[PDB]
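Trainee: Structure in structure tokens, see below.
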Amino acid sequence: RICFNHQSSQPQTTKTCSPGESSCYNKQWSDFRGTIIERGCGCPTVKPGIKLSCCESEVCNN
């Protein structure tokens, strides 16, 4: 699996996940500086106040 791993609206970058990892994620939250969108491999656990979206297809997390 290959997932996007760039932050927000910055230029696209991708990452090849560990073998057997089938998910990608999109996490979004706000902080004192602005709105952040983090992307990566896997499907992390839900943390309060953070929006999370997981998908299981190639570069599915834009």
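All residue numbers given for chain A refer to Swiss-Prot; the residues shown span 22-83 in order.
Heads up, the Cβ atoms here are built off N, Cα and C, so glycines get one too.
I grabbed these lines from Swiss-Prot:
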MUTAGEN   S30 to G  8.8-fold decrease in potency of inhibition of Torpedo marmorata acetylcholine receptor
MUTAGEN   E42 to A  No change in potency of inhibition of Torpedo marmorata acetylcholine receptor
MUTAGEN   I57 to A  7-fold increase in potency of inhibition of Torpedo marmorata acetylcholine receptor
MUTAGEN   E59 to Q  1.4-fold increase in potency of inhibition of Torpedo marmorata acetylcholine receptor
MUTAGEN   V67 to A  2-fold decrease in potency of inhibition of Torpedo marmorata acetylcholine receptor
MUTAGEN   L73 to A  1.4-fold decrease in potency of inhibition of Torpedo marmorata acetylcholine receptor
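Mind running through what each feature is packed against?
Mentor: In sequence order, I58 are the residues of the chain that are 6 or more apart from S30 (mutagenesis position) and have a CB within less than 8 Å of its CB.
Applying an 8 A CB threshold to same-chain residues 6+ apart, the list for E42 (mutagenesis position) reads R22, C62, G63. Under the three-state DSSP scheme, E42 (mutagenesis position) falls in the coil class.
A sphere of 10 angstroms centred on the C-beta of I57 (mutagenesis position) encloses 13 other C-beta atoms.
Within 10 Å of the Cβ of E59 (mutagenesis position) there are 17 other Cβ atoms, across all protein chains.
Sequence-distant neighbours of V67 (mutagenesis position) (same chain, 6+ apart, CB under 8 A from its CB) are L73. Secondary structure at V67 (mutagenesis position), taken from DSSP and collapsed to helix, strand or coil, is coil.
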Trainee: Would you count the other CB atoms within 10 A of the CB of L73 (mutagenesis position), including those on all shown protein chains?
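Mentor: That number is 15.
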